[PDB]
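Student: This is the structure I have questions about; it appears just below.
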Amino acid sequence: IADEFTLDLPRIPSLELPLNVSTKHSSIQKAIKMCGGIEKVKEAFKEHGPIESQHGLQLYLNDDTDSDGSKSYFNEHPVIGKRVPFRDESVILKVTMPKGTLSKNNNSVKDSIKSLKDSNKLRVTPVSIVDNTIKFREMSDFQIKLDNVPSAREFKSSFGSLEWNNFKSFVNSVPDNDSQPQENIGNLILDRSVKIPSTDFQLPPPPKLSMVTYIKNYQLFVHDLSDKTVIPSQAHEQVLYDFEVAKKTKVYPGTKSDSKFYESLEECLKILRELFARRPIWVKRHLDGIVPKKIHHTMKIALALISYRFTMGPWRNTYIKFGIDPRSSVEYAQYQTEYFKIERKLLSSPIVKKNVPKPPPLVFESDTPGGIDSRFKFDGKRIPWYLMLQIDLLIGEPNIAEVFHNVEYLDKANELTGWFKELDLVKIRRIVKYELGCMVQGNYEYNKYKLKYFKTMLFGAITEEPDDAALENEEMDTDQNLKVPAXXXXXXXXXXXXXXXXXXXXXX
Amino acid sequence: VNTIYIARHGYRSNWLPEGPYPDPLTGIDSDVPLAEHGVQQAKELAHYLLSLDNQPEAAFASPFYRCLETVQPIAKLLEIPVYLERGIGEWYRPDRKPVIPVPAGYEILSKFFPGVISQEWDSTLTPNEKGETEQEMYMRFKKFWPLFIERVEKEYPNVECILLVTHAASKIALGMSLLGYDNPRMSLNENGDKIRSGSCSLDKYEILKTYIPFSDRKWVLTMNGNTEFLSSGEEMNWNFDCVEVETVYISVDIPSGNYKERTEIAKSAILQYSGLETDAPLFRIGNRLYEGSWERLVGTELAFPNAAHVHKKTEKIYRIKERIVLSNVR
Amino acid sequence: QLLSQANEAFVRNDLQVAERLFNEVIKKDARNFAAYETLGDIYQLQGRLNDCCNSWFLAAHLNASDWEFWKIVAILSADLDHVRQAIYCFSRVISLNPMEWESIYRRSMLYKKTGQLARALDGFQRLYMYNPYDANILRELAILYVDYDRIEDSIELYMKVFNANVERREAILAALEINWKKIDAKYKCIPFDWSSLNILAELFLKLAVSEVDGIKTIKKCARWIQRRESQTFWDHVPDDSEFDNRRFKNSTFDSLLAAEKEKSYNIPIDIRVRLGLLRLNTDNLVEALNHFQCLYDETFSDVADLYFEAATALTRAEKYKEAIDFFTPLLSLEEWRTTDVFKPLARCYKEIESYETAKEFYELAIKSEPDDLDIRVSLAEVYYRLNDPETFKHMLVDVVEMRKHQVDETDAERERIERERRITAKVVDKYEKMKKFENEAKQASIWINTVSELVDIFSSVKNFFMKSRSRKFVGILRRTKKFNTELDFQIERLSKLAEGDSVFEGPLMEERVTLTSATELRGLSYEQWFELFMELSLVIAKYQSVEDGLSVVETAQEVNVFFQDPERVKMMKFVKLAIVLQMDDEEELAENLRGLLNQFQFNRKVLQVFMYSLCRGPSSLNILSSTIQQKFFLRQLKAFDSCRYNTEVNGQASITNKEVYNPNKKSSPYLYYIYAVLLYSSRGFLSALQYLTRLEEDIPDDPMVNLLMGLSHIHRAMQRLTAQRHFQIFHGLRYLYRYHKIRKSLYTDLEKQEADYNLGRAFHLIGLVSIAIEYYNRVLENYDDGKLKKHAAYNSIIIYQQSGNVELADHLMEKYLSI
């Protein structure tokens, strides 16, 4: 149909910016400077593998230097642009025309060619092929301004500028031994020009902030285990009100008469009252094996008017009867909490995911009638279903018993390690870390010399953080909402929250 | 032999404004070397060829000293042989006042170019030492192609692509004679579009779609003087009549309608355009036919030709603001 | 034709003697292939092969469809070294059938012999594509990518073999519930064994940029073999504890079955040595030796090419003490007793100050190649390091005359007090001329020169470094540019070493001198020198190459006067950090930060340097998100709780500061914050709330706490798959709405702009896009500072592209994102 052109040409990279780069050579080199420079744009095209085996470019929209050489807005959280996989190759054509035709025709090539339709001066030739492109499909992240934070002013002027005259003043300012880590850092700074508020604490930001038929419960939580803190001895002002009327009218306000929530509550409530008399400290995951399916939905409400739970300490995340302060007697030492975690990220093998038994249901029937199962308990075999477990359960194992039966208790309860020494407890913890790591691998043999050294000690695969199965069950317990059954204005009205809808209206 | 490249020598020294200070190193009249700018051209022609697929497999330079300097880095980079071919020397009219020069041989040029030149190849034909008018020039290039190729296709049956480094007057007669015109000074098709013979230009002659003798083959011109690899454009074009402009770039996308499978170009394809004036142009790319739609893009697309994939046997950015999206109509 | 009668009357052959008449028919007719075939055939019987291939070549063009005939004459030609004639004959075959895979192999192998590899490589991809399961095609295809330096494409050729070998074994072990015919038809592959792992190790060395990620790939392929693919936990330990006797000291290997221990943990030495060369380019000397110390157990003669390739690497990496242990055994063999052993061995004995031992090994190397003078100039240098100048001058005349012959064709006490006197006047005045004065980039280069002309006087004293100065560091001092060549420099240097002294770089090249005083070396006083190294390190890092200033500080860390003194090793650890921020490389920044946090325990200035250093980028996210950091701060966060809570004797074994003072026993809001960032950055939004909620009890009016809390719920909610998801986003917004109420009310009108954006950015996250633009139109309209406007116009554009409102996305880009 017309003249021919070869396409055996350089196969080159491209960079589809979201910016309106002009034709000037000062405008282009600035857009390369945002993306790290021409030397860092090229090594972004010369990188292979799936995502995060390759990390792309860093578009810094506000790239500019202050007079001191520091990066103005040195915390920009850039826009990341990565190579698009399986790109459809595209040719690029050099359109050539007389000087001044773009200016008189809206600076468009679509119309310029139409203006000089039969001129001999139009020359249109392919010059290369584009097989590779970086483009910025992701979106910009949350941004933080640190211009009036005086610590950033001290960093920026020392580590950013690399000026030695004020670098030296910084390093002579860091105390080799800091005497007050617990306090605000406004006392260690010598700028005193900006007057940060006293309650800001100058916490620096992280590198990536964007990472992509009801009842209100009122259970009590205890946030601090100081020697001053008070423990609840009576339930709560509102639940007793919601529950005292529930005795006379049998509806439990917030529910329909047809749900039988209250009749389910009492048949659960008399169960727990027997249990806390027998064992005053509990985990809810042990109570799931006792209360039937029909009255489990109302257990999260009966615990609130029978029990409280610490958010920290040795008795962390256990339900405790009212009036019972575990720091008052040593008999509450065998009930204190110990956590264990299996690191799948380091034990990523098929040998493990068959030996670790699968978690419990939300609710089940106990093999032990009316009590804790033998499957929560640790006895040197059969990894338990649930790895946060009290000292009262470990003692079935012989070696942990003869450690337990030789302990010396503290006279005053420590805010961590409880009534036990730090020694006699790591002596218990290190054994369990050794035994679980073995039976995950299917060993069950247990060399006695390593297992004997612990018992006579004087002083990682398994780790003592809370397992994710536990954290997922803590949130479902701290959530103040539960199910009873066994567009600026529209979005503002759709929520209808007591707080979320309040402030949302104020800001509009 | 299915493919031919032809290229001009480069930027001489006498073209400098301060004048011809260097002397012919070989001693022959008008055998002037290149300037340092002409050497930077020849390296840029090497890194361009080295970015292609059907790179040349043999180089047939003229014996003149500056055509050897042009092909020296092309030989080192691509690791190819360089043969002298006297039949592609300059066209000297019989009215040269000082002398009609005849260039040097192997023994003189091998001293300046050690190891690069290969002496297997005796010249097929020698220009008339008395000089030759224009009608004698073109028939000489009618004789050259049948005798040259047939001595390539039997001493080197495996070579399918070659490079010729020659001069302007030859480069324009080598093209027209190959394409089969009657005289060289006419235009290619009808539109006054001669062969662009700029300094260190590059042409391309592919065969037009059993093996057949040369004179029955049909060739087409597919580059016509590419100077885009040069950092300075075409400097000193020449055509037989001698005896403002702006550039903008546009992309032509070829999108697939499938999940995670990429279109490709066969590295030997051919492109023809038409209807570029109107809203719906039609492009052929190889055997397939397309129909386009103009679509400006928000933002820009910056392409880096200096970031090309060089093969290698061991400054300029293209600002794009408009695009064409092609759809299958075949 | 009558010849049709005459010829077959002569095809009665039976003794092959009438060939003269066949010679006539090919002259008379000259078109019958029957004549050329037989005339060529009888040449095969008599053995005139060069005449056989000629006739069959003339015969082939007559009947050019019989691609069986082009081949039998092609292979004959390749046997008779007529490659260019053979490639044509193969090329005629492939045109007749493109599905013959023996000719493409034989043709492509001849392209290599010819030099046109691009046509060879094109033959192998298709020959590999249609037969991926033959090793000979694999082995030759991987050579050609290496000839193009396309090594990363040759590794993914041997690795996609491995990934097929794996999926075969996983299917066998699972399909035991045997049908070889059913797994072979589905899982067919090239066997991966110790050999293919050996080649694979060679490619990571020739690649030379993915050192540590390539080691981990060699070990996975080494544990897959030996039947240990289940021991995935070795992928995370840093340093080669497996395949050594150090594996018995691991917490997890000691827990394995009694049966998994007896599997083999031994590499063949040809692969082990390559691992040591990977670790050495990683600048990990220690594990390189632990690989090379395994080279002593093998029989000597079987690994002598590895003693040399290991020592040659240690010598090029400036490890002159470790290399001698691997050169000197080779001298027991005579076939290794030449210059390529001596000359790398002799300079090792020179840098180790064993000059009398190196005097021999130079005097031996010259006997093999007297025409070299790299040895003659160095062997001259040794005669000066020894106190024998009489022979030194006679070696200078010999070498300079030897060079002039080549370019044409192309008082020991009084000796140094007289030098100390004039060098102290030089160094003090050049230092005073540097203080009274000082574009701001040409004033630096003139400054760096007159400081590099001082640091060459201090570092060249040799009583301070237990090793020689780095070539990377002397290269920064040789940048004065007065030199011609690295060897010519020595000659114009050594010529003045004779009796006199004058201005030249490298004063006397190095020399141990009696210090005779502390607090002074020259007129400078050891706190005027240290201020130069640190000020030279930063200035070179700011205006000149950043990688050069880092060599100044790594050299100042080994001076025997600086790291001996505290309050100087403190600064070098910070100055080195300030530069490592500008390297843009992940896994040494962390090595510098963990070096500070161990020394400076519980210090608040350092914990901010930790996180201001890590304020942007994925190179910083991969540090925080790493498990190595999550174990560290947990170890520092249990140590802080031990310092405040324990009434016991135990406050040791981690506590480095004995000065902490917290009578009320408050926590540190920093260690809770840094540690929550690690868990946030690890997508651990449950664990972060366990620690951030402890902050909201302590510092509730802090914005950054109420922001992370609001995002930790919004992000955790989108993980959940129940109706509590909605309650948890509304529980997040309340902590974002008070973040808003704080920044708007209690800060000035620049942080007041932040709070609109980050709220609009939150409604984009949860998809309430119509509300997001409302906040974005506030940062564009209601404020003057324009640094957040182009982040808000960036995210507004994305909203409008999706909504097709490109009419308005063009207005924002031209106004704010223009340039």
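Going by Swiss-Prot, the residues shown for chain C are 130-306, 341-573, 612-639, 645-1025, listed in order.
Going by what the header records, the deposited coordinates were determined by electron microscopy, 3.1 Å.
Using the three backbone atoms N, Cα and C, a Cβ is placed for every residue, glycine included.
Reproduced below are the annotations present in Swiss-Prot:
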- C:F162 to S: In PCF1-139; increases RNA polymerase III gene transcription (MUTAGEN)
- C:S541 to I: RNA polymerase III defective (MUTAGEN)
- C:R728 to V: In PCF1-6; increases RNA polymerase III transcription (MUTAGEN)
- C:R728 to M: In PCF1-5; increases RNA polymerase III transcription (MUTAGEN)
- C:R728 to G: In PCF1-7; increases RNA polymerase III transcription (MUTAGEN)
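Each of these features: where is it, how hidden is it, and who are its neighbours?
Tutor: A sphere of 10 angstroms centred on the C-beta of C:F162 (mutagenesis position) encloses 18 other C-beta atoms.
A helical conformation is recorded for C:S541 (mutagenesis position) in the three-state DSSP classification.
Sequence-distant contacts of C:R728 (mutagenesis position), defined as residues of its own chain at least six apart whose C-beta falls under 8 angstroms from its C-beta, comprise C:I624, C:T625, C:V628, C:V629, C:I663, C:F664.
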Student: Among all protein chains shown, how many Cβ atoms are found within 10 Å of the Cβ of C:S541 (mutagenesis position), not counting that one?
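Tutor: The Cβ of C:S541 (mutagenesis position) has 18 Cβ neighbours within 10 Å.
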Student: How many whole Å apart are the CA atoms of C:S541 (mutagenesis position) and C:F162 (mutagenesis position)?
Tutor: 73
Student: Which whole-number value in Å describes the separation of the CA atoms of C:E306 and C:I341, between which 34 residues are not modelled?
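Tutor: Cα separation at the break: 8 Å.
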Student: Between C:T573 and C:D612 there are 38 residues with no coordinates. Please give the Cα separation in whole Å.
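Tutor: Output for the chain break: 41 Å between Cα atoms.
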Student: Need one number: the Cα separation in whole Å between C:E639 and C:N645 across the 5 missing residues.
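Tutor: The gap of 5 missing residues is bridged by a Cα-Cα distance of 12 Å.
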Student: Hey, does DSSP put C:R728 (mutagenesis position) in a helix, a strand, or just coil?
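Tutor: In three-state terms, C:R728 (mutagenesis position) counts as coil.
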